[PDB]
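Q: Sharing a structure here in structure tokens format.
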Amino acid sequence: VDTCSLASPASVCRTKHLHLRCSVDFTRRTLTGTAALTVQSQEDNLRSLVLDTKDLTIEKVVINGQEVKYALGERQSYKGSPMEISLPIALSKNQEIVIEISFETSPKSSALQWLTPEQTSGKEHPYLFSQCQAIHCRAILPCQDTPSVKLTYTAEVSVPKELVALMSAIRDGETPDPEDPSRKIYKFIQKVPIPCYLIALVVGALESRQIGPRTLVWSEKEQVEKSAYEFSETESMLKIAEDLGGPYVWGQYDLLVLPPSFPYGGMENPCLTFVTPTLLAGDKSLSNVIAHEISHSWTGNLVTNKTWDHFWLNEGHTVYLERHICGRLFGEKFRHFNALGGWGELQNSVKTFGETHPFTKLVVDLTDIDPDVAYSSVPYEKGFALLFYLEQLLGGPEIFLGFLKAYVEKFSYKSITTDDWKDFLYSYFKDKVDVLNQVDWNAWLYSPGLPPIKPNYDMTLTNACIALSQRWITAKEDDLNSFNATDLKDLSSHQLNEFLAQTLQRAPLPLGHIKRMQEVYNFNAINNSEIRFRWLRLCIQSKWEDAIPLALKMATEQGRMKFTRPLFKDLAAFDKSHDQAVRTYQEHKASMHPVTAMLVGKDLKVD
Ligand SMILES: CCCCOc1ccc(CC(=O)NO)cc1
Ligand SMILES: [Yb+3]
Ligand SMILES: [Yb+3]
Ligand SMILES: [Yb+3]
Ligand SMILES: [Zn+2]
């Protein structure tokens, strides 16, 4: 049972295709159009069905050229409102019909952010983007909003003619709009069956530049050159990923760099990965986010979680593949470094939620829980840890990659649960079942807290980070003079980041240590968003008032939740910055992404 959806389940009927015709209205902040769903009955004598919607205005429902009866049930919070549709003729099993729904979105759609000209780089044109994962596609169009159902789609999108529309699909041409010559119609086709969470749309003043044989980068003009360089390892990562996962089935692999309010690092929208501009460090140092999104082209997008309870399938495998991509490019020692980092991030989350908290389980029960609220590092890092543990248990990365490739082939184009995975794992490694039965499955899959076993990690690149962190934690005032810019000379940006992560785990430090740190290392000057994030948190937690304006500025000039939520939270826990944090949130809230605005609100306990 998909407890996040109110639609008829896949055992009742299945959407096979969506044909979307819509118009982007920036004056009203509405998408208006029709969604034509090809629905296949899985039951005899099917006479009605239910779709998910959220803040949608329904004009009418047409089947076989006539209007039919439908009703909208009462709103169930974050899930939206169920739309029951009365079919004009009962369907037999496997019979397909086309249901055409005339609809309009609310300007408050949780799927969308509408940005004025002034919130953009160019300042002349407005901009729209979507984000459907997990359950926001229902706030764009009526659908069975569950990853247990996969469909193909085609779409025609009318926008002001100076702007460009893109979607999670192959571009299928453009023409002037016949009903309105100030407008253009862009067309799209996604021939590979996808869950509806992977439907994506951006409209804006976009330009493109080619950076590989199957990759354009898109952004506003101001960010094009920088983006093309930042993501130039993209084709080499695709070739590695194809080696590990099998053929890339999606045609194009394009990247879109969003405005700073994009709430996540990246979103694996098929044919068109969306990424945060906070990746634009200038040195390709945050490209592991690209490797991750690329990896979703197999784990997630081809093999998909049947419900959001099994989100770890999607993320943990993706992190496992990601780290392999980075290990092939940068060395196995770097894969171990990144893995060990991930463990530290898992320790942080577990500490934050509490070691008995239900959201620290690998398989989570989402009944009555908003997926946005449960969202954390856990499914990424506990999932990765489980798979790295298995790798070590079963004979090494070469053997485990053979399983992962067979897993992808096996479950391509399907949606699966943790039991499906587990049973395939047992089938594939049947000569090592004895080893597998040593695994504490109940603990790994269903218990809260840190996993019962920690894998083994190479320490080569981590040692320097720990040693410097330890020098600073154990320093007294009379040791502060011995620190110097030369301490950093052999450290990469990744190692600088891990030094701060290590230090931050023991925060607060004395204020005079943090001041010395700025004096000798000049972390204030670093623009790498990961480093800057962790440094500013370290400042605020150690009660440095000078860091307040810097933290507020970072929290609000970009909107990547990973950064914005802990920055606001730290600012709200510091008594000197508390009132300003809340004031700043209230002032920015209307111009924030709707999900981000919601979550920052809960974190700060303000309404
Ligand atoms: C329950 C899930 C809700 C949040 O959705 C999302 C969570 C994370 C991402 C980034 C990435 O590629 N890994 O996920 C994108 C959407
Ligand atoms: Yb075509
Ligand atoms: Yb039209
Ligand atoms: Yb302000
Ligand atoms: Zn992911």
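Here Swiss-Prot sets the residue numbers for chain A, with the shown residues being 5-611 in order.
Heads up, header says this was done by X-ray crystallography, 2.0 Å.
Each Cβ is built from the backbone N, Cα and C atoms, and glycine gets one as well.
Copied straight from Swiss-Prot:
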- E297: active site, proton acceptor (ACT_SITE)
- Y384: active site, proton donor (ACT_SITE)
- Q135, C136, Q137, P267, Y268, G269, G270, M271, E272, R564, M565, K566: peptide binding site (BINDING)
- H296, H300, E319: Zn(2+) binding site (BINDING)
- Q135 to A or L: Srongly increased epoxide hydrolase activity (MUTAGEN)
- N273 to A: No loss of epoxide hydrolase activity and aminopeptidase activity (MUTAGEN)
- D376 to A: Strongly reduced hydrolysis of peptides starting with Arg. Small effect on hydrolysis of peptides starting with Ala. Abolishes epoxide hydrolase activity (MUTAGEN)
- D376 to E: Strongly reduced aminopeptidase activity. Abolishes epoxide hydrolase activity (MUTAGEN)
Q: Kindly assign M565 (peptide binding site) to one of the three DSSP-derived states: helix, strand or coil.
A: helix
Q: How far is it from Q135 (mutagenesis position) to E272 (peptide binding site), counting Cα to Cα, in Å?
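A: The Cα atom of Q135 (mutagenesis position) is 11 Å away from the Cα atom of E272 (peptide binding site).
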Q: Which residues of the same chain, at least 6 positions away in sequence, have a Cβ lying under 8 Å from the Cβ of the residue listed as 'active site, proton donor'?
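A: Non-local contacts for the residue listed as 'active site, proton donor': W316, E319, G320, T322, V323, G346, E349.
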Q: Just to verify: the residue among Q135, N273 with the fewest other Cβ atoms within 10 Å, which of the mutagenesis positions is it?
A: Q135
Q: Just to be sure I understand the packing, how many Cβ atoms besides its own are within 10 Å of the Cβ of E297 (active site, proton acceptor)?
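A: Within a 10 Å radius of the Cβ of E297 (active site, proton acceptor) lie 25 other Cβ atoms.
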Q: Which one is closest to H300 (Zn(2+) binding site) in space, judged by CA to CA distance, out of the recorded positions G270, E272, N273, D376, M565?
A: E272
Q: Quick one: of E272, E319, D376, which of the recorded positions has the smallest count of other CB atoms within 10 A?
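A: It is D376 that, of the recorded positions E272, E319, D376, has the fewest other Cβ atoms within 10 Å.
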Q: Please list, in sequence order, the residues in the chain of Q137 (peptide binding site) that are at least six apart in sequence and whose C-beta is under 8 Å away from its C-beta.
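A: Sequence-distant Cβ neighbours: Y201, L202, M271.
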Q: With peptide as the bound species and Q135, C136, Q137, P267, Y268, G269, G270, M271, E272, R564, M565, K566 as its recorded binding residues, calculate the greatest Cα-Cα distance and give it in Å as a whole number.
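A: Largest pairwise Cα separation, rounded: 18 Å.
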Q: Is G270 (peptide binding site) helix, strand or coil when read with DSSP?
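A: In three-state terms, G270 (peptide binding site) counts as strand.
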Q: Looking at the binding-site residues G270, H300, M565, which sits with the largest number of other Cβ atoms within 10 Å of its Cβ?
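A: That would be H300, with the most Cβ atoms nearby.
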Q: For ligand 5, which among the recorded positions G270, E319, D376, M565 have a CB under 6 Å from it?
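A: What lies within reach of ligand 5, judged by Cβ under 6 Å, is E319.
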Q: Under 8 Å Cβ-Cβ from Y268 (peptide binding site), six or more apart in the same chain: what's there?
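A: Spatial neighbours, sequence-distant, of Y268 (peptide binding site): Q135, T280, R564, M565, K566.
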